[PDB]
Amino acid sequence: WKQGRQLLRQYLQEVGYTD
Amino acid sequence: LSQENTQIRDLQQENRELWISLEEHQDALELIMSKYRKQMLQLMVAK
Amino acid sequence: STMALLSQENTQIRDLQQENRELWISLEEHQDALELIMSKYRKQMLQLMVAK
């Protein structure tokens, strides 16, 4: 389903964004 | 009522879901492009 | 209905299928763009850590 969010979050964390 | 009405309702729900996912993908792409640009600036400062 | 593809119910279905298809294509285009930019980001990061 919409598990594509985990990939987006991986990318965002790789470039330095945080939770 | 009928199954065509059920198929329409299912397609409308899927449409709403897809618009939400596209918003998330567009936002992520904008955030990553911003970091990539700022990294290029820092590579310009270092070089 | 006897109107086939052009019946009111079938055009509603067809329009939703077409728009959902366009959204799915745009999602794939966004994922293609994201993995391409991430590839460049990692390369540039190596150059950055090499110089600085």
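Residue numbering in chain B adheres to Swiss-Prot, whereby the residues present occupy positions 73-119 in order.
Looks like X-ray crystallography, 1.8 Å, at least that's what the header says.
Cβ from N, Cα, C; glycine included.
For B:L90 (mutagenesis position), applying a Cβ distance below 8 Å and a minimum sequence separation of six or more within one chain yields no residues. B:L90 (mutagenesis position) falls within a helix when secondary structure is assigned with DSSP. As a published mutagenesis entry, B:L90 to D appears in Swiss-Prot alongside the note: Loss of (SIKE1:SLMAP)STRIPAK complex formation.
Within the same chain, no residue at least 6 positions away from B:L94 (mutagenesis position) has a Cβ under 8 Å from its Cβ. Quoted from Swiss-Prot, the note on the mutagenesis of B:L94 to D is: Loss of (SIKE1:SLMAP)STRIPAK complex formation.
Quoted from Swiss-Prot, the note on the mutagenesis of B:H97 to D is: Loss of (SIKE1:SLMAP)STRIPAK complex formation. Sequence-distant neighbours of B:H97 (mutagenesis position) (same chain, 6+ residues apart, CB-CB distance under 8 A): none. In three-state terms derived from DSSP, B:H97 (mutagenesis position) belongs to a helical segment.
Cβ contacts within 10 Å of B:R109 (mutagenesis position), excluding its own Cβ and spanning all protein chains shown: 9. What Swiss-Prot notes for the published mutagenesis of B:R109 to A is this: Loss of (SIKE1:SLMAP)STRIPAK complex formation; when assocated with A-109.
Closeness to chain A is evaluated for the mutagenesis positions B:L90, B:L94, B:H97, B:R109 by Cβ distance, with values under 8 Å counted; counted residues in sequence order are B:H97.
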